Amino acid sequence: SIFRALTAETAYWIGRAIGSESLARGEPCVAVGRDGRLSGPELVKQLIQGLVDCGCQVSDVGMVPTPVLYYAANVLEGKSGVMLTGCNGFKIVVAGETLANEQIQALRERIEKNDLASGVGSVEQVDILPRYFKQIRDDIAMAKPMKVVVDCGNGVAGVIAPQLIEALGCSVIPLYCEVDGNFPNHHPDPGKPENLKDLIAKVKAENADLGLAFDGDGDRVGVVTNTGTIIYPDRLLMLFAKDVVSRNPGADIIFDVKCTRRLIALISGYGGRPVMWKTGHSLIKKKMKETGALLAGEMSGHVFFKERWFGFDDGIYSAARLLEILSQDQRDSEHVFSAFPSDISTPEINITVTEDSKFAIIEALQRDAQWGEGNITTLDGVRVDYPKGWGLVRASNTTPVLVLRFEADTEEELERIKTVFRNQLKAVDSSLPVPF
Ligand SMILES: [Zn+2]
């Protein structure tokens, strides 16, 4: 069985465990959304039935982007919500908390151990999209008009993104904005440059001001400039953190261990409190609540606005917030972003190891490695920060792979940092293949 940190029968008892855990937290009201996945329409029935056979009062918001289901769970009567999505699958909020780790296992263990509530629940249809759409239109303040290419990769974002962007005061060139679970074009994953090539060509050919790309369910956004430069989430956060801290002195801003060190200095320089944390949407949201942070972001493309918003990751709202800021600058999006400091960085580096060894390699490094003049963070793998650059090694959670990133202000410092990591991996196992 798959229960991280799948057919009809699986769906029913997942809905059953969720309902039970929601009720145990004193929350009978649960919202339920699905993405564009082909199995969706049918499979949410089983999820809803699981919930109803608990006594839950379900708000069925139909086919929505993931952050619209999060919105529902913030705005409707109940603080519980379930999103059917395969990035179907499940993103779960119970009594305000986005579940993770030993919480999803606490659900599965209800399945096996038969620890489940029983009752006669309720289903209610709710049309949340117009309220979500209006909520954003009312708060966003666009100045100049902008031409934007929008790539939805045939995911569920095309139900609201091109429309909302047009409504914000934009001319939209849609790309693959028809909801199609078959994903007949590139799969909707703006993290991979390959998935951005159609968008880059389209931005250039149509002389647009910006290109935007959404993932399948809309909780991630990718950004390209009017000249086709891909703007990574860490550089995007630089722009957002500047704006957010400008109205909120001392505000905490969270980012993950893969983000450029430049973001630490930048946030501090504007009077904010930078907070480096672990990877993963659940872990970020949790830290945001713990710290009262106004903004967070992750290298995978999840951006979390609490300021003027609700604090969940929302690719569509983040697009809006981006459009708001760029519309207030006379410069093209290319120059707004290029004005920020830049360093030499590598792409992510993968080393295929084995499932047996991956975590042990990292623990060996945490125990045995020597790092010279370096600040060590072991929040998530081993990250070492030097005055002139930094390096990261972590174990992939889903694949038997070590993941590395390096950044430095110079070509040489890059080498000098890369060299240290190579040596420290070799001290763990001299046979390990270090492809850098
Ligand atoms: Zn997603």
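For chain A, we keep the numbers from Swiss-Prot: what you see runs 12-16, 27-108, 115-463, in order.
Each Cβ is built from the backbone N, Cα and C atoms, and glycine gets one as well.
The secondary structure of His329 (mutagenesis position), as reduced to three states from DSSP, is coil rather than helix or strand. For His329 (mutagenesis position), the same-chain residues that are 6 or more apart in sequence and have a Cβ closer than 8 Å to its Cβ are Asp246, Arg247, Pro260, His308, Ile311, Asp340, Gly342. Annotation comment: Swiss-Prot describes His329 as active site, proton acceptor.
According to Swiss-Prot, the experimentally introduced change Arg15 to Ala is described as follows: KM halves, decreases processivity as dissociation of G1,6P intermediate increases 25-fold. For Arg15 (mutagenesis position), applying a Cβ distance below 8 Å and a minimum sequence separation of six or more within one chain yields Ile131.
In the three-state DSSP scheme, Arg247 (mutagenesis position) falls into the coil class. Experimental mutagenesis at this site is recorded by Swiss-Prot as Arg247 to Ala, annotated: Small reduction in KM, small increase in dissociation of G1,6P intermediate.
Every protein chain considered, the tally of other Cβ atoms within 10 Å of the Cβ of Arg262 (mutagenesis position) stands at 21. Record note (Swiss-Prot), mutagenesis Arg262 to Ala: Increases KM 2-fold, decreases kcat 9-fold for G1P. Alters flexibility of the hinge region. The unchanged residue is displayed.
There are 26 other CB atoms within 10 A of the CB of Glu325 (mutagenesis position), with all protein chains counted. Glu325 to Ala appears in Swiss-Prot as a published mutagenesis result, with the remark: Reduces KM and Vmax approximately 2-fold.
One mutagenesis experiment catalogued in Swiss-Prot, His329 to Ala, is accompanied by this note: No phosphoglucomutase activity using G1P as substrate, protein is less easily phosphorylated, no significant change in structure.
Annotation of the mutagenesis experiment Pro368 to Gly in Swiss-Prot: Increases KM 2-fold, decreases kcat 6-fold for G1P. Alters flexibility of the hinge region, structure is less compact. According to DSSP, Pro368 (mutagenesis position) sits in a coil region rather than a helix or strand. Sequence-distant contacts (6 or more apart, same chain, Cβ under 8 Å) of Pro368 (mutagenesis position) comprise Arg289, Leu293.
The Cβ of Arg421 (mutagenesis position) has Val284, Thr306, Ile389, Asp407, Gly408, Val409, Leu429, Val430 as same-chain neighbours under 8 Å, each 6 or more residues away in sequence. Reduced to three states, the DSSP call for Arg421 (mutagenesis position) is strand. Mutagenesis annotation in Swiss-Prot: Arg421 to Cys, described as Loss of phosphomannomutase activity, very low phosphoglucomutase activity; the structure shown retains the original residue.
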Length of the line joining the Cα atoms of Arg262 (mutagenesis position) and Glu325 (mutagenesis position), in Å: 11
Filtered mutagenesis positions, from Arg247, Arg262, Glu325, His329, whose Cβ is under 6 Å from an atom of ligand 1: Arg247
Protein Cβ atoms within 10 Å of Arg247 (mutagenesis position), excluding its own: 29
Interval of 6 unresolved-in-model residues, reported as the Cα distance (Å) from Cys108 through to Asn115: 8
